[PDB]
Amino acid sequence: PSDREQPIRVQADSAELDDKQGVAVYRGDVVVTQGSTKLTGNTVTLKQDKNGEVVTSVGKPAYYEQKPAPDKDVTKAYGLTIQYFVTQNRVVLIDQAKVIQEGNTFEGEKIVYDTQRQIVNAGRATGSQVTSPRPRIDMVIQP
């Protein structure tokens, strides 16, 4: 809901901003927060669009955290590469893609996450050439 009208704060060791290109890169224990949303990583790049469009994080692994309802349903997300398409409300996890929602653990080569519809897709990384091949996904629902 309100994870987008709030300001984006970034904390790192270093940053470089190309206001001409509209691209910013942050390095060193990078933490970007937007309300309840959180992205971490070794290296984070923000790309700017006409009026605001994607936050790409890379780590071992990169981490996404978010809260959909005000209740205690915090969703964790892990991936070698994570892209947060903020205009699209889409978070794509590549290469060891994991998602922990309420005891339910999700694993795959590639996981796409709609933060609005709260829809989680899991499958293979078509044309991303993963370092950890995983042609089959795993799912666990904890009782």
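Sequence positions for chain A are given in Swiss-Prot numbering; the residues included correspond to 26-77, 80-170, in order.
Per the header: X-ray crystallography, 2.8 Å.
Cβ atoms here come from the backbone N, Cα and C positions, even for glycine.
Annotation of the mutagenesis experiment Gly135 to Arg in Swiss-Prot: Cannot complement E.coli lptA-depleted mutants. Exhibits lower thermal stability. DSSP classifies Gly135 (mutagenesis position) as strand under the three-state reduction.
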Unmodelled segment of 2 residues: Cα separation of flanking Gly77 and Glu80 in Å: 6
